[PDB]
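What follows is one structure encoded as structure tokens, with my remarks underneath.
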Amino acid sequence: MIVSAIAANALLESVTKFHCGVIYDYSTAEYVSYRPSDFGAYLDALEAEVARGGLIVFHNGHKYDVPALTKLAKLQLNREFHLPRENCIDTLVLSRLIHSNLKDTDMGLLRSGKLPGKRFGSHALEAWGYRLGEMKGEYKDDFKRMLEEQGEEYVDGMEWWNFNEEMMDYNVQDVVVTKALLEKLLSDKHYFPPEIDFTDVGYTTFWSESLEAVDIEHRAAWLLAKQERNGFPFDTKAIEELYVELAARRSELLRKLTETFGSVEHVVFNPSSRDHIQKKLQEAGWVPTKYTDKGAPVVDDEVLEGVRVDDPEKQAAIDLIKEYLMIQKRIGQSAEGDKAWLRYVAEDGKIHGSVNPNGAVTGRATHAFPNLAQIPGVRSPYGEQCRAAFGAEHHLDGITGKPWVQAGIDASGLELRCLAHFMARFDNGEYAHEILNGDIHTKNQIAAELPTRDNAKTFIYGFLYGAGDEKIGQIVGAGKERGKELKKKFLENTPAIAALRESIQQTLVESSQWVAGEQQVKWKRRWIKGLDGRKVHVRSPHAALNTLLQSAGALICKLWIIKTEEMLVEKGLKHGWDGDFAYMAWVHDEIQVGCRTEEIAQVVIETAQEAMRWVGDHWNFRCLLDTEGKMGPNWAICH
Amino acid sequence: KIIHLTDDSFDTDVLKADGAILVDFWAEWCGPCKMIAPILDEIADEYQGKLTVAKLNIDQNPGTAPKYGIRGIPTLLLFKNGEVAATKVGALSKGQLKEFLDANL
């Protein structure tokens, strides 16, 4: 096993030259420094560890270093350099896996003055250097301040434009923290058994003697990084053709929304910022019902629908304000935002939405710049146009010239089937078969005694995730009276659910106690074992069920999207826009895959189902898992 | 003895008044305006002959004040035949208002 870290000129988008890199070998126990002319020998040293069957240690390498060394080897040395997924490890991913609960713990470390406040939550190398006491100095701050005082300002990352002997030394600095962070993660025996020294083993042994989550996470981070580089094809013109129709609607409404009113001070107010609707409704005679913790009256979509005033003009204007705020939201996400979609469209015509894998307590990843996991759906206004802008048809084939086709496959009722799995231990697969028998929402309706099946649908998820008795009662238009009795009745007709909280409470935990209206829910065990065996720190026993199921559901999907692509590669298909298919977006339980021909998409749909059954078989799931696929051009059709 | 103005009745009662018109651009939520309000009541009685006191509430009549660029209130405007003779902003005292009026008349 070898440990390394590199230095380039810029980020993955416009990286052109390799500066330096250091490789510490655990067999030689000595560092090796490389320089911009030693780039060729650097690639050889990594291949040697691949030839021996060892491992290559990078921090943020699965997302940056390894694909950059793939990109840099093509334009500088004109050689193909690709590190296999099996013999490369990313400490950054392990950090997000092993120590998802650390800050948290860092509160005392933050109070200590040992850990910078700007690195409060970062799994980055610099954030870890102070934690290990190996930070002798940061190259990010020792350059910026030198730009102010020693002449000539700067804008965004210029400390990498060219090599310097201080960079060569801070490249070493990045390596020794990477080594020490690796050993800090290998010393956690919940994932890495003590009987095996993972610092001196082959790649075949490393994955197998480690916890299953360790293997998945490196497969997951590698896969999702490909999706980011795959990107989501984007019809720029279409969103532009909407900003015109919305800004005109905003401008025409803005003109009309100054026709009803009517305002050391001046006056110009328009529908935005809490001092707007609050200032006019308190002139149309509106008495606020629900307030907030700061004192200000609640002005959300809920209360606005019920705002009734004696003034017909003011009343009819409410619906005009309702439209305005919604117009700004779509505009503020697709055009008028700091993270607007139009700003992230690269030169290829695709949006490369980033994704932080299991760097999210339990399961589903986090998406940003832009958040691909909050594009308005087809059921919301103007969402049909929005979802249509994210489609494989917006990327023509680099060869045939044909518009690619999109395949949308989701996990059918993943949440309740995960629930059926943990409660099949007490009812002997009763609830699990009710899923297969169909209409589980009909049975939950009878079990909880609800008037409509839709009332059962909104009940089962809220109840499972720790909802009050008021909120449950508000489903049928009541309060905690009907709420308490609705939940207690559901528990009596579904014994297994209550018995599930026995096995969980008998795992074991502590005991709780109420003191005069304060929830003092303590606990002894604040970590649930997952399906892959990882620690899921969860929260208080007040809910926890939601975390257990969502951990189950999202970890299933992680293996699901991994096994599908492995089978697609196994079946012979090629991943990448120069191949046959490309992962575009992963949303909780659904994924969007670009496909060169409709025929390829059909195999994808079948393959996705085959992987979902293999996952269910692998972990011996007590309930049956299934998926449904939809073929089409864009996202509005595949969902 | 003070005239309360609207936006429609500002063109005739003030600009076409042909005389001395002191208009207070005031408001209900201003602190210094509540302070000059008792003063203007007494000014209307004493100056009843060579000057007319008038008040415009900028909340119920939001169209007049912009045309005179109100950057602060209370804003006293001594109108002289449709023209603005002198302007002063802020709560003047009874002695300070008297000095102002006797100087411009």
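So for chain A, numbering is Swiss-Prot's, and the shown residues are 1-263, 329-704, in order.
Cβ coordinates come from backbone N, Cα and C, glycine included.
According to Swiss-Prot:
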- A:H123 to S: 83% loss of exonuclease activity (MUTAGEN)
- A:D475, A:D654: Mg(2+) 3 binding site (BINDING)
- A:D475, A:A476, A:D654: Mg(2+) 4 binding site (BINDING)
- A:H506, A:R518, A:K522, A:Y526: substrate binding site (BINDING)
Length of the line joining the Cα atoms of A:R518 (substrate binding site) and A:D654 (Mg(2+) 3 binding site), in Å: 23
Nearest-integer angstrom distance between the alpha carbons (Cα) of A:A476 (Mg(2+) 4 binding site) and A:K522 (substrate binding site): 17
For the Mg(2+) 4 site built from A:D475, A:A476, A:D654, further residues of that chain with CB within 8 A of the site's CB center: A:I474, A:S477, A:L479, A:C622, A:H653, A:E655, A:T692
Which binding-site residues sit within 10 Å of A:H123 (mutagenesis position) - Cα, from A:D475, A:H506, A:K522, A:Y526, A:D654: none
Listed in sequence order, residues with CB under 8 A of A:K522 (substrate binding site) and six or more positions away: A:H506
A:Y526 (substrate binding site) to A:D475 (Mg(2+) 3 binding site) - Cα separation in whole Å: 18
Those residues of the chain, 6+ apart, with a Cβ under 8 Å from that of A:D475 (Mg(2+) 3 binding site): A:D654, A:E655, A:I656, A:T692, A:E693, A:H704
Residue among recorded positions A:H123, A:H506 with least C-beta crowding, 10 angstrom cut-off: A:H506
Cβ neighbour count within 10 Å of A:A476 (Mg(2+) 4 binding site): 23
For substrate, whose listed binding residues are A:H506, A:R518, A:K522, A:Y526, the greatest C-alpha pairwise distance in Å: 13
All-chain count of other Cβ atoms within 10 Å of A:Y526 (substrate binding site): 12
Structural state of A:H506 (substrate binding site), classified by DSSP into three states: helix
